[PDB]
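S.K.: Dropping a structure here in structure tokens format, bear with me for questions.
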Amino acid sequence: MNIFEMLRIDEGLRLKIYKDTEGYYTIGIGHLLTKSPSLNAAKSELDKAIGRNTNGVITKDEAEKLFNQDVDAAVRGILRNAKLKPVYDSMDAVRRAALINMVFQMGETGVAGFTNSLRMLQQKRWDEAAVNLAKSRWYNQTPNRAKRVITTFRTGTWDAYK
Ligand SMILES: [Cl-]
Ligand SMILES: [Cl-]
């Protein structure tokens with residue numbers, strides 16, 4: 001298992017525009033198109049992202065390519081962030097993957113606000129962090145995915161994914 005496979009599981013793969021759990025226009029592997037309500041705006045954003053006239057549909061390859069860009073961007077978001085980097089720098093490989101997941105789902109800024117959980121992770125207070133991470137909208141809205149990530153922070157293994 002690795003970050004790719006791990007998110008591929010959390011997000012799924014869809015080749016037609018779709019609405020996410022919050023009702024936003026998305027495509028591929030959890031690639032957010034726009035927060036606008038307009039299906040056109042989404043179509044527009046999509047052809048711009050793909051470089052061609054898509055008409056709301058894309059191929060696997062295309063999907064996969066947005067997916068690489070997206071993971072890359074997430075990582076780099078993390079390294080550029082004064083609140084995240086250290087956390088990330090302190091952890092092992094598996095747990096790092098967990099952090100990136102959060103970041104992919106919710107943005108660097110969203111994640112940078114889990115101050116206290118971040119302090120805990122950094123200190124390696126596993127169980128405590130996992131409790132704290134659960135007192136979040138995030139857990140309450142997407143609880144099964146959130147349990148998966150959480151456990152991953154707790155155990156440093158991929159069990160939740162096997
Ligand atoms: Cl893009
Ligand atoms: Cl979920």
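The deposited model was determined using X-ray crystallography, 2.0 Å.
Cβ coordinates come from backbone N, Cα and C, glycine included.
Heads up, here are the entries from Swiss-Prot:
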MUTAGEN   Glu11 to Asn  Loss of 84% of enzymatic activity
ACT_SITE  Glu11  active site, proton donor/acceptor
MUTAGEN   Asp20 to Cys  Nearly no effet on specific enzymatic activity
ACT_SITE  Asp20  active site, proton donor/acceptor
BINDING   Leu32, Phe104, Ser117, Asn132  substrate binding site
MUTAGEN   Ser117 to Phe  10-fold decrease in enzymatic activity
MUTAGEN   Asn132 to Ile  5-fold decrease in enzymatic activity
S.K.: Measuring Cα to Cα across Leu32, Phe104, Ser117, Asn132, which the record gives as the substrate binders, how far apart are the two most distant ones in Å?
M.R.: 27
S.K.: Go through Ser117, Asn132, our mutagenesis positions, and report the one whose Cβ sees the most other Cβ atoms within 10 Å.
M.R.: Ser117
S.K.: Below 8 Å Cβ to Cβ and six or more residues apart, same chain only. Which residues does that give for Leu32 (substrate binding site)?
M.R.: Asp20, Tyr24, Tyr25, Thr26
S.K.: Could you round the CA separation between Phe104 (substrate binding site) and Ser117 (mutagenesis position) to a whole angstrom and send it over?
M.R.: 17
S.K.: Considering the mutagenesis positions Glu11, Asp20, which residue's Cβ sits among the greatest number of other Cβ atoms within 10 Å?
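M.R.: Of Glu11, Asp20, the one with the most crowded Cβ is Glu11.
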S.K.: Using DSSP and three states only, what is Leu32 (substrate binding site)?
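M.R.: Assignment for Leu32 (substrate binding site) reads strand.
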